[PDB]
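*Asks:* The structure follows.
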Amino acid sequence: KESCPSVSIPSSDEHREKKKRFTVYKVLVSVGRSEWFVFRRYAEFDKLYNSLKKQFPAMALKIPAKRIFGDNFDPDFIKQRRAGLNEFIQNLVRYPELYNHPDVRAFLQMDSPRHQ
């Protein structure tokens, strides 16, 4: 019997570089007896969403807004975006045709040699 993946996004962190800031979400991915972390920015969730929404139109996949008229580093905005991204990924891993999908497996690092 294979284990169905379970995922959650418990936190995010702000990183900074020359005149640049970004938010990295910490995704906890668990497959049966083992678990690991994957670090992903919002754009990476959006790229997955845009691919899968075209491939599975009947699912009505939903991701939080991409554009915010206001401060995209407001902690309230980040906490809601994290909850929305968590809803998006948790919904995906409910379906084997999606968690066996190559783009989903790569996004969650499900076939990594470092997770052996």
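Chain A uses Swiss-Prot numbers throughout; the residues present, in order, are 10-125.
Using N, Cα and C of the backbone, Cβ positions are placed for all residues, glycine too.
From Swiss-Prot, here are the annotated features:
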- 12-124: domain 'PX' (DOMAIN)
- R90 to A: Diminishes binding to phosphoinositides (MUTAGEN)
*Asks:* Is it possible to get the count of other C-beta atoms within 10 angstroms of the C-beta of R90 (mutagenesis position)?
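*Replies:* Looking across every protein chain shown, the total is 23.
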*Asks:* Write out how many residues of the domain 'PX' (12-124) are helix, how many strand and how many coil, based on DSSP.
*Replies:* 48 helix, 32 strand, 33 coil
